[PDB]
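Visitor: Have a look at this one before I ask anything.
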Amino acid sequence: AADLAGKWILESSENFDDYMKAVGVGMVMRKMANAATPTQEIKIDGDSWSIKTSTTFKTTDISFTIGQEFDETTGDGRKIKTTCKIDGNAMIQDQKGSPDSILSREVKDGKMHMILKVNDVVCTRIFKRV
Ligand SMILES: CCCCCC/C=C\CCCCCCCC(=O)O
């Protein structure tokens, strides 16, 4: 999953609104989130990762070590417990909370494919390298 490193910007999104409804995001925040075109900046050093997700207004930062659970507060304010793993080319972010989510990032054809899963919802957000 080493190629995930660098800076990325949203290029396409499918079913993000349904993902947001499923994790309980309110209408006002969903409208703002759907209207955003975020960047992700990903740094990797060994099993040390950080990811900064930015819009012009609001940023979130997380840092973690592969395999080691950490406390995370999502952009929408949910408190969760997250453990990140590597499965081949993908880094998978297993988020435990109310509800659980699984977020995977994998580079395919030079684009970062992010897949956000909650219940039976599958959201796909594709990012291009900046
Ligand atoms: C992520 C911070 C800016 C938006 C604030 C949170 C709004 C809605 C919750 C979105 C879920 C967070 C996952 C976004 C993944 C991404 O686009 O990179």
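Since chain A takes its numbers from Swiss-Prot, the residues it shows come out as 2-131.
Per the header of the entry, the method used was X-ray crystallography, 1.9 Å.
Positions of Cβ are set from backbone N, Cα and C atoms, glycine also.
Grabbed the feature section from Swiss-Prot, which reads as follows:
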MUTAGEN   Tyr20 to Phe  Does not affect activation of Na(+)/Ca(2+) exchanger and ReP1-NCXSQ phosphorylation
MUTAGEN   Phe58 to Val  Does not affect activation of Na(+)/Ca(2+) exchanger and ReP1-NCXSQ phosphorylation
MUTAGEN   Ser99 to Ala  Does not affect activation of Na(+)/Ca(2+) exchanger and ReP1-NCXSQ phosphorylation
MUTAGEN   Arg126 to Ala  Does not affect activation of Na(+)/Ca(2+) exchanger and ReP1-NCXSQ phosphorylation. Fails to activate Na(+)/Ca(2+) exchanger and does not affect ReP1-NCXSQ phosphorylation; when associated with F-128
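What's the neighbourhood like for each of these?
Guide: In the three-state DSSP reading, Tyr20 (mutagenesis position) counts as helix.
Around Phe58 (mutagenesis position), there are no C-beta neighbours below 8 angstroms that are at least 6 residues distant in the chain.
Around the Cβ of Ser99 (mutagenesis position), a 10 Å sphere holds 9 further Cβ atoms from the protein chains shown.
Here the Cβ of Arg126 (mutagenesis position) has 22 other Cβ atoms within 10 Å, regardless of which shown protein chain they belong to.
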Visitor: At the level of the C-alpha atoms, what whole-angstrom distance separates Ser99 (mutagenesis position) and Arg126 (mutagenesis position)?
Guide: 22
